[PDB]
Amino acid sequence: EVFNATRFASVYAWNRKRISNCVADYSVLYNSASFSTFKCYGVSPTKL
Amino acid sequence: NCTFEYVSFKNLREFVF
Ligand SMILES: *[C@@H]1O[C@H](CO)[C@@H](O[C@@H]2O[C@H](CO)[C@@H](O[C@@H]3O[C@H](CO)[C@@H](O)[C@H](O)[C@@H]3O)[C@H](O)[C@H]2NC(C)=O)[C@H](O)[C@H]1NC(C)=O
């Protein structure tokens, strides 16, 4: 929902959405290749 | 401000919190 929302917020006010009590498919998100750049400074994609 | 939110005589209704 957040990534594929019809309107993506501008740089002026980057919207903050809080997700809780959810199963996080971080591996699936990494698997998605449409996003050009997936960079983790402080996390490990394998460990995510 | 809502870190967590969940939405969805004849009787006695007990409870323990
Ligand atoms: C949840 O609690 C209340 C809900 O009514 C709101 O608190 C406001 O949140 C801001 C930032 O989100 C906080 O700013 C604080 O202001 C002090 C004094 O100006 C400053 O030293 C800091 O910058 C501090 O973060 C503050 O708790 C409060 N705003 C004000 C003007 O008092 C808010 O909706 C929610 N967040 C927090 C943190 O309470």
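Numbers in chain A track Swiss-Prot; the residues on display, in order, are 340-387.
The backbone N, Cα and C atoms fix where each Cβ goes, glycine too.
Quoted from Swiss-Prot for the published mutagenesis A:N343 to Q: Reduced viral infectivity. Proximity of A:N343 (mutagenesis position) to non-local residues of its own chain (separation of 6 or more, Cβ distance below 8 Å) is seen for none.
Long-range Cβ proximity for A:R346 (variant position), meaning a same-chain Cβ under 8 A and a gap of 6 or more residues, is found for none. Natural sequence variation is annotated in Swiss-Prot for A:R346 to K, with the remark: In strain: Mu/B.1.621.
According to Swiss-Prot, the natural variant A:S371 to L carries this note: In strain: Omicron/BA.1. According to its DSSP assignment, A:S371 (variant position) is coil.
Summarising the environment of A:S373 (variant position), the number of other Cβ atoms within 10 Å of its Cβ, over all protein chains shown, is 6. As a natural variant entry, A:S373 to P appears in Swiss-Prot alongside the note: In strain: Omicron/BA.1, Omicron/BA.2, Omicron/BA.2.12.1, Omicron/BA.2.75, Omicron/BA.4, Omicron/BA.5, Omicron/BQ.1.1, Omicron/XBB.1.5, Omicron/EG.5.1.
For A:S375 (variant position), no same-chain residue 6+ apart in sequence has a C-beta under 8 angstroms from its C-beta. Annotation of the natural variant A:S375 to F in Swiss-Prot: In strain: Omicron/BA.1, Omicron/BA.2, Omicron/BA.2.12.1, Omicron/BA.2.75, Omicron/BA.4, Omicron/BA.5, Omicron/BQ.1.1, Omicron/XBB.1.5, Omicron/EG.5.1; the original residue is retained in the structure shown.
Natural sequence variation is annotated in Swiss-Prot for A:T376 to A, with the remark: In strain: Omicron/BA.2, Omicron/BA.2.12.1, Omicron/BA.4, Omicron/BA.5, Omicron/BQ.1.1, Omicron/XBB.1.5, Omicron/EG.5.1. Counting only residues at least six positions away in the same chain, no Cβ atom sits under 8 Å from the Cβ of A:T376 (variant position). For the recorded site, A:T376 (variant position), the DSSP three-state label reads coil.
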